[PDB]
Amino acid sequence: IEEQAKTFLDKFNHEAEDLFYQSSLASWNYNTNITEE
Amino acid sequence: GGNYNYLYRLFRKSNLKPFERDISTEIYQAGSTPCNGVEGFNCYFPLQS
Ligand SMILES: *[C@@H]1O[C@H](CO)[C@@H](O[C@@H]2O[C@H](CO)[C@@H](O)[C@H](O)[C@H]2NC(C)=O)[C@H](O)[C@H]1NC(C)=O
């Protein structure tokens, strides 16, 4: 049913925004200061 | 690193009455189905951080 999909995406829209953040914040620290660590 | 100690409730059966308070944690309930305490298809914890 359609209302089950809305509750699916809200769970997605909260877990994704944080996991995309850190995964892009760590790509900033590599791009502006290169080590291998 | 993220302060993950500040949570909020994001699923409830019905909107609160004014000045009402709800600290329970009983799992939610998606489409018609049991789900005896356990995440999975259409069902999951009610608190995010
Ligand atoms: C590049 O960034 C890293 C981490 O952001 C720096 O490495 C260490 O960072 C910690 C902070 O958590 C410091 O306490 C250490 O002293 C840093 N290591 C060293 C060897 O200084 C790293 O310094 C940065 N690159 C440069 C050239 O400063």
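What you see of chain B is 446-494, where the numbers are those given in Swiss-Prot.
Going by what the header records, the deposited coordinates were determined by electron microscopy, 8.3 Å.
Just so it is clear, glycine is given a Cβ too, placed from its N, Cα and C backbone atoms.
Per Swiss-Prot, these features apply:
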| type | residues | note |
| --- | --- | --- |
| MUTAGEN | B:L452 to R | Increased resistance to neutralizing antibodies. Decreases HLA binding to NF9 epitope. Increased binding affinity to human ACE2 |
| VARIANT | B:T478 to K | In strain: Delta/B.1.617.2, Omicron/BA.1, Omicron/BA.2, Omicron/BA.2.12.1, Omicron/BA.2.75, Omicron/BA.4, Omicron/BA.5, Omicron/BQ.1.1, Omicron/XBB.1.5, Omicron/EG.5.1 |
| VARIANT | B:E484 to K | In strain: Beta/B.1.351, Eta/B.1.525, Theta/P.3, Iota/B.1.526, B.1.1.318, Gamma/P.1, Zeta/P.2 and Mu/B.1.621; May enhance affinity to human ACE2 receptor |
| VARIANT | B:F486 to V | In strain: Omicron/BA.4, Omicron/BA.5, Omicron/BQ.1.1 |
| MUTAGEN | B:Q493 to N | Reduced host ACE2-binding affinity in vitro |
Write out the long-range same-chain contacts of B:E484 (variant position), meaning residues 6 or more apart in sequence whose Cβ is under 8 Å from its Cβ.
B:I472, B:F490
Go through B:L452, B:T478, B:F486, B:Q493, our recorded positions, and report the one whose Cβ sees the most other Cβ atoms within 10 Å.
B:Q493
Which of these recorded positions is closest to B:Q493 (mutagenesis position) if you go by CA atoms: B:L452, B:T478, B:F486?
B:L452
Using a Cβ cut-off of under 8 Å to chain A, which of the recorded positions B:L452, B:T478, B:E484, B:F486, B:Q493 qualify?
B:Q493
If one measures from the C-alpha of B:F486 (variant position) to the C-alpha of B:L452 (mutagenesis position), what distance in angstrom results, rounded to a whole number?
23
Between B:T478 (variant position) and B:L452 (mutagenesis position), what C-alpha distance do you get in Å?
27
Per DSSP, to which secondary structure element type does B:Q493 (mutagenesis position) belong, with helix, strand and coil as the options?
strand
